[PDB]
Amino acid sequence: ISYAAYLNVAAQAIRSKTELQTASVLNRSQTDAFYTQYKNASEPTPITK
Amino acid sequence: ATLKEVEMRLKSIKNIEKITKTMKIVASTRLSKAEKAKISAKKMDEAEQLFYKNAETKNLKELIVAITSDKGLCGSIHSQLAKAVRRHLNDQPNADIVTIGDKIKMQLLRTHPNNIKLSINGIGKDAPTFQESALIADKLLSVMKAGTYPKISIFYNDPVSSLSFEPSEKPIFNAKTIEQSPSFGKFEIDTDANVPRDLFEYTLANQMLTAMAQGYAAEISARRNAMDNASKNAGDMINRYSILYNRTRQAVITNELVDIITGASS
Amino acid sequence: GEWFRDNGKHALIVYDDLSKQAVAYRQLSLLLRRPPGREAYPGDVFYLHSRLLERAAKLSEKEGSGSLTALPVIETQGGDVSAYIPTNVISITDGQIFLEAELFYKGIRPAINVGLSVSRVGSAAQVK
């Protein structure tokens, strides 16, 4: 964990009442991004960050 | 030259048309939602990078992060940005590279396979969020050790209008580089808990969100623009093939009739 | 070719090409004033080709075991395989080899469209 990422966990506890939990709130609390370290060409497992 | 061919060659294009015409409106609905994230992002950055302006902060190995997305059909967004990285990256064939969005990868992968050490995926769907901006930052610190670099640079497309854009560069300074500045003493920062450490890590996250938000809205404007030109260009072919269709259809009725006629005469 | 087949030997027969033979049969028939059919071809132009190719055959042991393999050749116009004669012959044979100008120019020789080409006898006729 880091100062950016730490803040995010306290920004997803802040984010998670279902009534003020508007549509573009649930969006911000999700991500479909896979990180892949690329050697040489390619390398290891793509993991869901 | 046969009806079946011309009728189905028409049915490929008529959908290509209708589809490209849909994603121009889906692009237009997405337009405002994203002009909004660009405004909210800048406004946050304006409060953060104003400190760096006062401290008159400059730069005493390298990390390059270039931002676009996964999806094409947005004109030359991925191309002339990739090209901006080529122009700058001539001075540094040893600068480590992290790419955000697969299209800048296949651009930079084919030009420099080795510099790319990291690549991010599934980016240009919805507008960028802080979580994305953050966790990408997190990994830039993790395996890429972003802290241990002399100079850091973010590459992204700034949107100037809804018709053009400019591939831009902006720098990132680290814990160390913030301290040894022309005017660190202007501010009464407490020199106790690792502050420059944080202002760097917090900025790494932020200045990316702001680069992505701008890169996204540039992309979204470029989509609605490329698709307008396409749907236009499609319709043109639909027009040219509706005419060929019609010729062929007439020809088919005549030619069929001549066989019936020859057959009847004997 | 049948002589080889009828006497325990084997013959390959190449018809180059049947498109042009069909044209000749048409000329014959119109000048005889026999009423034509589609595209002015005689009504029995399917028969013309089917009886020719039914004669290619692998004879049984009681008949000496000879064979006649036929490679009939058809010319399509503008890639049009739905054309009358090409449709006729396709329905007669045991599969086809579709050759394509677009594959020829990509540097595919023979320019065989693999997807569209079958051998119906299939693997039963292939060295293991």
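Residue numbering in chain B adheres to Swiss-Prot, whereby the residues present occupy positions 34-93, 104-309 in order.
Here the Cβ of each residue, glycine as well, is placed from N, Cα and C on the backbone.
Record features, source Swiss-Prot:
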type	residues	note
MUTAGEN	B:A273 to V	Lower activity
MUTAGEN	B:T297 to A	In ATP3-5; dominant suppressor of the slow-growth phenotype of yme1 strains lacking mitochondrial DNA
MUTAGEN	B:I303 to T	In ATP3-1; dominant suppressor of the slow-growth phenotype of yme1 strains lacking mitochondrial DNA
VARIANT	B:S207 to I	In strain: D273-10B/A1
VARIANT	B:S308 to F	In allele ATP3a
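Across the fold, the C-alpha of B:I303 (mutagenesis position) and the C-alpha of B:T297 (mutagenesis position) stand 10 Å from each other. Cβ contacts within 10 Å of B:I303 (mutagenesis position), excluding its own Cβ and spanning all protein chains shown: 9. According to DSSP, B:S207 (variant position) sits in a coil region rather than a helix or strand. When Cβ atoms from all protein chains are considered, those within 10 Å of B:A273 (mutagenesis position) total 18, not counting its own. Of B:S207, B:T297, B:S308, all annotated as recorded positions, the residue with the shortest Cα distance to B:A273 (mutagenesis position) is B:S207.
Just so you know, the Cβ of B:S308 (variant position) picks up 8 other Cβ atoms within 10 Å once every protein chain is counted. Straight-line distance linking the Cα atoms of B:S308 (variant position) and B:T297 (mutagenesis position), rounded to a whole number, equals 16 Å. Between the C-alpha atoms of B:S207 (variant position) and B:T297 (mutagenesis position), the distance comes to 52 Å. Residue environment of B:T297 (mutagenesis position) contains 9 other Cβ atoms, counted within 10 Å of its Cβ in all protein chains. Counting every protein chain shown, the number of other Cβ atoms lying within 10 Å of the Cβ of B:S207 (variant position) is 11.
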